[PDB]
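Read through the structure below, which is laid out as structure tokens, and then see the notes.
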Amino acid sequence: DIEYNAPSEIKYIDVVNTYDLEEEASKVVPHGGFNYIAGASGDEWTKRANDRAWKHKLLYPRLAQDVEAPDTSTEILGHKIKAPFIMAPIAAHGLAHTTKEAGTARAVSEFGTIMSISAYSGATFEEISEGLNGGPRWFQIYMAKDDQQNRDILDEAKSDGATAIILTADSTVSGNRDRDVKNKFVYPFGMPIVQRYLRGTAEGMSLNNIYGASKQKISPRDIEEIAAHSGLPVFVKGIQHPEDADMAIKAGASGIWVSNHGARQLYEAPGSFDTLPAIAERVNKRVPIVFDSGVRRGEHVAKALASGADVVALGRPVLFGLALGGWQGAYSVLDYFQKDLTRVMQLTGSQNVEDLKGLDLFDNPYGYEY
Amino acid sequence: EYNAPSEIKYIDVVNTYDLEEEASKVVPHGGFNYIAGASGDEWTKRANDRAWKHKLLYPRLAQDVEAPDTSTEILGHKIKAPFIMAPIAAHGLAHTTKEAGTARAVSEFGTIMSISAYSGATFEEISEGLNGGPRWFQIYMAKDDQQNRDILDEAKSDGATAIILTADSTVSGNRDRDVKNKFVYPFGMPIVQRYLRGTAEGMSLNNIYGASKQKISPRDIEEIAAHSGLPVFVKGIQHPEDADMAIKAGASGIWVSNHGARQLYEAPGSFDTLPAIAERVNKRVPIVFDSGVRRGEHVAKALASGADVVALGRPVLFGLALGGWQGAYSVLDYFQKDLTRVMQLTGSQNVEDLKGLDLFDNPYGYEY
Amino acid sequence: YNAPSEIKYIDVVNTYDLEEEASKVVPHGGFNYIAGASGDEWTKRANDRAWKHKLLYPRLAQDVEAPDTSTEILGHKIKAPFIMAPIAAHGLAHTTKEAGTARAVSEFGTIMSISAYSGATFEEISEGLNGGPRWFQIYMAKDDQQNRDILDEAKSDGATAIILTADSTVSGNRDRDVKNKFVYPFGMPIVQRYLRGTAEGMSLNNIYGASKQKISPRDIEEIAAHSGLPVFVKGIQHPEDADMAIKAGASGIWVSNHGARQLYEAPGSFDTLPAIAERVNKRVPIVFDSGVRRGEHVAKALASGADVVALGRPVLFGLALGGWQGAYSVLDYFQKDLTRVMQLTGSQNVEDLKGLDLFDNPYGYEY
Amino acid sequence: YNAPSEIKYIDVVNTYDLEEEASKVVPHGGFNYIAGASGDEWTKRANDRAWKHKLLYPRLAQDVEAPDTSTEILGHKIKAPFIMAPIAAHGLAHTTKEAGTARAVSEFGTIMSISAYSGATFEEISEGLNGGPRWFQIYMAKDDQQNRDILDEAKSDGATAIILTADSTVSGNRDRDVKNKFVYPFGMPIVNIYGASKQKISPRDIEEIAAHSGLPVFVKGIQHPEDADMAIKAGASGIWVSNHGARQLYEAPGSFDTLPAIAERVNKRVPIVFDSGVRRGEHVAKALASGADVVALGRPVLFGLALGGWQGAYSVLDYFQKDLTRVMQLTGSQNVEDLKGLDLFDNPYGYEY
Ligand SMILES: Cc1cc2nc3c(=O)[nH]c(=O)nc-3n(C[C@H](O)[C@H](O)[C@H](O)COP(=O)(O)O)c2cc1C
Ligand SMILES: Cc1cc2nc3c(=O)[nH]c(=O)nc-3n(C[C@H](O)[C@H](O)[C@H](O)COP(=O)(O)O)c2cc1C
Ligand SMILES: Cc1cc2nc3c(=O)[nH]c(=O)nc-3n(C[C@H](O)[C@H](O)[C@H](O)COP(=O)(O)O)c2cc1C
Ligand SMILES: Cc1cc2nc3c(=O)[nH]c(=O)nc-3n(C[C@H](O)[C@H](O)[C@H](O)COP(=O)(O)O)c2cc1C
Ligand SMILES: [Zn+2]
């Protein structure tokens, strides 16, 4: 019986930059829930590495490129989207706002991109569907120890309009998240979307014990099985080593999702962006690549595409915007990324999004302190 | 309502970095942060500064050097040191004597004044500060072809001997200080009023840049050259292929610059880009370098890395804020003296000596 | 000297926080004796930042569940790839002294390393051990007969390997201790003997000064010959000293810079490990120490050529905080911390850890 | 000018602490003239962080006991491989000025470098030196007669070598001195101050002093290997690697980073002195392993002199010898020659690691 008082205000916000939104959202979100969202593993040195990796590869300004009115629109697996970013799957939007995942979904569908719905969302998929208003959605799952539980949840996703499946596999056990331990934080909501399918070790499960209850012993046959049952495109999420990309494709994955889980999993690992080129090279344009874990600016969207990604996923900045203004606050953030990217396209000489994929990047061996 | 400083006096310059905080005391908040500020969290502005520690000067002994000669020459103009004034908008934000005051200091010193299209002063006000001194005109292009012809023709009539095409501001950088301060201009821009719906007064740079031409292409470099019949510099080059592009479209000079980190964010420090560009230029045309020059050591490093002159921006505008034409003059004199000390200590008798200096590579970076 | 005496299990969210916590319970002189290092402690900071030079890869669909941290060094089967480092005078941290540490170590299921400069007798220690494995760390006497006596008493006590620490012929420049004028507040039974009196009221400079300075390879061969025990050479940072130690009949290489308490303006210990491993060529086992604070550091060490790592400061901050139970909590933490890292990197057993790809970070700490 | 006057032994745990200690006792302008450097002092910091680029290895079972720090330079037998750097106006630090430093150096047992610009006469310095060995540092004057006048004067005082400091034909940009409007509170008996000296120093000037003084000549301020090669060919008998304690050219390398390239070029043709940022025994070791034969000490000796006069400067020289002895034991060096053969660990990460 835990009291949780999330903000409920709905409103547009001014976004000068997304970094300032973290301090701003701290003032309106309960301490434990805010720090669950903002924190990462150990020292949080790898979360800083996710941010600072963007300074390793620098953009060139380009002059007399015959560019005017850049077009940020793109296409992924047949989905026409307004900008080359989507919403990453996160199950804890209820910590940021009372409208939970329905608030984000509405912002994302109004904006005109893809909403990734974690199966373990605190919002009911009737609250969420109203938010989406017909909009494209993907479903994120953990592998469960029970095969029937897996079939049922996959069926549930398809029945809920899902057009791809995201299997997050970098999470077989939890990362060592010092804020959450120190704050003795307990996630207060349930999982309405999948509660009726929970079997065995997943019985009575929440986000509090989800890592241990789910499947540790994931292998490539799991990727194949999931793909076979659903028949929807499968993204394998959490990839940081290029060998795992080879494996995922050989296993029948329809996309590669480069991520370190916002640095909330393995500690003393590289910043996610540093891992991307090796992965893109191994993929060799075989399947679409989504990249996340550290995206905060339009320069970062540009850098990632230039480095081999097709689209990027946004996380924390959108949740901070949702805390600050509900669906409209989240929308303000997506609007921000869109306008930010179109300036960067103009100044780097990119007419459209495919042009971004071919930018020259300046190598900065000096790193952050320069 | 905009209360710019108006005192004219020489200033003591120990270094140029100190002038920033000094100007912040006398310049109104809005205008001051417009001058001082850069894009994003200003990391590339800091990279502009720190890029200077990446290549270090060697002191050289028994070099047979005395009373170094800082004088040089670029496109026919004999100048007293290898720097010119950078084209900078709206000097009225720093001092009431505006562009006419900077023009006076630059001309008394004996280098070239660059005139920004976004000047708050008319060609005639600037020209009476210059008193016959050399000037280049920096154009922010209108969309309309005849307006460009008219702006170029006024510039040339007034006595401009080069044109500078600034092509790195087709849209504005993300300059957070200005967004947060809600910065608008307190006065108009005579040279470009013709394509602004309004004067410029009460307008944002976003919308003034938005009024200028976005779809610049190599044709614009060819056409400006052919119309004006003057050397054309292409300004804002950070990528070597743009330098080759420019020269091939008919440019007579390359101006390496990142707009003092006021444009594209998360891009390199301007000085780190210089050798690759100078390599591609391969001595076909002269190179101006700018963005982060603060010391004589910086002038020397810039020349040793392939530049022919550097342009000075923020320090001279801080000088103007603090002392009008005499203040700006104080800054120019500082640079000349600072370079003079560096030339003696590095074993360089003239500017040409500076272009051949060895540099120590520093792979450690700023923290060493 | 009022060392704490409370015995309780500890929560370890991370080992770094233990240092500040132990600060409030351990007397000033002794705390800083434990915490401090040479010079301005730059090399101690190097020990810690070296871990960011090589970074771990998360791995997926690895077919891994319940990872197994157990391994075997020499004869001994141990529950995780780490051991207790030899550390003097545990009485500075807790009244239960070395007996407290010995209990936590044997209950956990690893090897206790006994310092020659302990404040507890072989008898006090054997009692906390309850038949648990032990290695004896010698700081040599100048007198040969005394070295034989010491070695005999240790082997008689149950030691199954000898560790010759050779990186302390002379004390390091430990500014904290100089400024605090630190002297031991109790005696050292084992080396008494060659101290011309007691170790009580003596400084470490002079206790080290009493020990042998002219250690040569002959000492390694003589220790081994007399012992009939596996001999470790501790304090190696240069690959040439590993050739040397093996040539002289060493059965193990212990890679260490003494927790940065000795040669100042030297590298972080982790950065020296690969060249040493390269040179040793698995001829003898490698113990690595100096800066281990996380399970990630255990996995990186092993992945870089170590066979086990030795834990020091954190166990002693644990002991200060909770006696044998606090110390146990630290050991339990490292084991649980490594099991997590093993799951996330896709390692089923300790041998997999040794085969991990690492990611090169040329940028260093600030990235 | 109120300089400190107390004489006393100091205990030094490190030389770094002396700067803040001396600052409480030395007049503000004089103190900042000593402690300060060119520009925002980034190259002073580089002089200090340079030592972190090459790291010492501990070595074990090296059969070493009681290391010997004594060595020999140009026939001079000294108690440790360091000497006193020539420094102006010791009277800024202490009322006993250059005599006090002289006595500390003499009694410890090494070579005193006498600056042309000292506030003490040769006779005052000779009194402190008490027979102890001395070298004379010259800023060349424009007038040839004036140069050989001071050279003969140095010789007759018993100078056994000449230091040609050539890295200072004009002053560095010392912001502390300009901002403090610092002026010397006394004169220079022996000889705006930099401008009166020779600016147009050429190789000839080296070959002239070499050939005419009858003394061995060090050329001081070298940071580029080509100036070492020039100086040897011009008749120099020693190369002195220095950036003048970062008081001259700004935005130049840390002195220690320049050493290996110069030593490789000199190629043991003549002795090498090294200075600019030596603060620990670890530093003396590293400089010797990087190709120096001796190092010269500057600011830490002056802070010692400020804190306890001749005896305070002695405590600093005593510290360095004790520091090096510890380093020698731990690196496996029985003697100074061994130090020169030490391997160094390359640290590409620099200071922040
Ligand atoms: C509070 C929080 C909760 C998360 N929960 C999940 C989740 O339930 N499922 C999933 O696949 N990823 C989860 N992620 C990882 C995100 O999908 C994504 O990789 C991450 O937010 C990107 O990092 P960034 O937000 O700092 O840019 C979570 C991330 C955060 C910050
Ligand atoms: C206040 C200010 C206004 C500027 N206005 C213009 C302009 O109107 N036209 C132009 O070509 N560059 C403009 N610039 C860029 C400068 O020409 C030059 O590239 C830059 O000042 C050099 O960087 P620095 O001053 O930091 O050394 C401006 C720079 C500043 C600081
Ligand atoms: C308080 C303390 C005492 C030490 N005493 C000894 C000792 O008696 N014998 C020895 O071989 N090493 C001694 N060491 C060094 C350790 O064996 C080991 O190399 C070091 O603690 C590992 O560094 P870390 O604790 O920072 O990880 C001592 C270390 C500490 C912290
Ligand atoms: C206060 C002061 C005055 C100096 N005066 C001279 C001088 O007169 N002649 C000279 O050759 N070098 C002079 N030097 C430089 C020293 O010879 C030497 O290169 C420097 O002190 C070494 O750097 P460090 O003391 O920081 O280690 C001076 C240095 C200092 C600190
Ligand atoms: Zn002659």
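Quick note: numbers on chain C are straight from Swiss-Prot, i.e. 8-374, in order.
Determined via X-ray crystallography, 2.1 Å.
Each residue, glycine too, has its Cβ placed from N, Cα and C.
As recorded in Swiss-Prot, the features of this protein are as follows:
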{"type": "ACT_SITE", "residues": "C:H265", "note": "active site, proton acceptor"}
{"type": "BINDING", "residues": "C:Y40, C:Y146, C:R181, C:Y215, C:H265, C:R268", "note": "pyruvate binding site"}
{"type": "BINDING", "residues": "C:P93, C:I94, C:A95, C:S122, C:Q144, C:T172, C:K241, C:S263, C:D296, C:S297, C:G298, C:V299, C:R300, C:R320", "note": "FMN binding site"}
{"type": "MUTAGEN", "residues": "C:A95 to G", "note": "The mutant is three-fold more reactive towards DCIP than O2 as the electron acceptor, whereas wild-type under the same conditions is 14-fold more reactive towards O2 than DCIP. Substituted 1,4-benzoquinones are up to five-fold better electron acceptors for reaction with this mutant than wild-type"}
{"type": "MUTAGEN", "residues": "C:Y191 to A", "note": "18-fold decrease in activity and 92-fold decrease in affinity for (L)-lactate"}
{"type": "MUTAGEN", "residues": "C:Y191 to F", "note": "4-fold decrease in activity and 6-fold increase in affinity for (L)-lactate"}
{"type": "MUTAGEN", "residues": "C:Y191 to L", "note": "12-fold decrease in activity and 3-fold decrease in affinity for (L)-lactate"}
{"type": "MUTAGEN", "residues": "C:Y215 to H", "note": "18-fold decrease in the catalytic efficiency. The catalytic reduction of FMN is affected more strongly (33-fold decrease) than the pyruvate release (5.4-fold decrease)"}
{"type": "MUTAGEN", "residues": "C:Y215 to F", "note": "No significant change in catalytic efficiency, with a 4-fold decrease in activity and a 4-fold increase in affinity for (L)-lactate. Affects the pyruvate release rate"}
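Within 10 Å of C:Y146 (pyruvate binding site), counting C-alpha to C-alpha distances, fall the following of the recorded positions C:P93, C:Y191, C:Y215, C:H265, C:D296, C:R300: C:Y215. When the recorded positions C:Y40, C:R181, C:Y215, C:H265, C:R268 are ranked by how far their Cα is from the Cα of C:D296 (FMN binding site), C:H265 comes first. The recorded positions recorded for this entry are C:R181, C:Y215, C:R268, and the Cα of C:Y215 lies nearest to that of C:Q144 (FMN binding site). In this structure, C:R181 (pyruvate binding site) belongs to neither helix nor strand by DSSP; it is coil. Its own atom aside, the Cβ of C:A95 (mutagenesis position) has 22 Cβ atoms within 10 angstroms in the protein chains shown. Across the structure, C:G298 (FMN binding site) and C:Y40 (pyruvate binding site) place their CA atoms 16 angstrom apart. Here the Cβ of C:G298 (FMN binding site) has 26 other Cβ atoms within 10 Å, regardless of which shown protein chain they belong to. The DSSP secondary structure for C:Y146 (pyruvate binding site) is coil. When secondary structure is read from DSSP and collapsed to three states, C:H265 (active site, proton acceptor) falls in the helix class. Residues within less than 8 Å, Cβ to Cβ, of C:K241 (FMN binding site) and separated from it by at least 6 positions along the same chain comprise C:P93, C:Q144, C:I170, C:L171, C:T172, C:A173, C:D174, C:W261, C:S263, C:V294. Checked against ligand 3, the recorded positions C:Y191, C:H265, C:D296, C:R300 give C:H265, C:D296 as the ones with a Cβ under 6 Å from it, listed in sequence order. Cβ environment of C:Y40 (pyruvate binding site): C:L99, C:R183, C:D184, C:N187, C:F189 lie under 8 Å away, each six or more residues apart in the same chain. Across the structure, C:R268 (pyruvate binding site) and C:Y191 (mutagenesis position) place their CA atoms 17 angstrom apart. For the pair the residue listed as 'active site, proton acceptor' and C:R300 (FMN binding site), the Cα-Cα distance reads 15 Å. Residue pair C:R181 (pyruvate binding site) / C:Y215 (mutagenesis position) shows a Cα separation of 13 Å. Summarising the environment of C:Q144 (FMN binding site), the number of other Cβ atoms within 10 Å of its Cβ, over all protein chains shown, is 24. With respect to Cβ neighbours within 10 Å, the recorded positions C:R181, C:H265, C:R268, C:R300 differ, and C:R300 shows the lowest count. In the three-state DSSP assignment, the secondary structure recorded for C:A95 (mutagenesis position) is coil.
Within the same chain, residues at least 6 positions away in sequence whose Cβ sits under 8 Å from that of C:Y215 (mutagenesis position) are C:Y146, C:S175, C:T176, C:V177, C:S178. Counting only residues at least six positions away in the same chain, the Cβ atoms of C:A96, C:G126, C:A206, C:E207, C:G208, C:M209, C:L211, C:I214 sit under 8 Å from the Cβ of C:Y191 (mutagenesis position).
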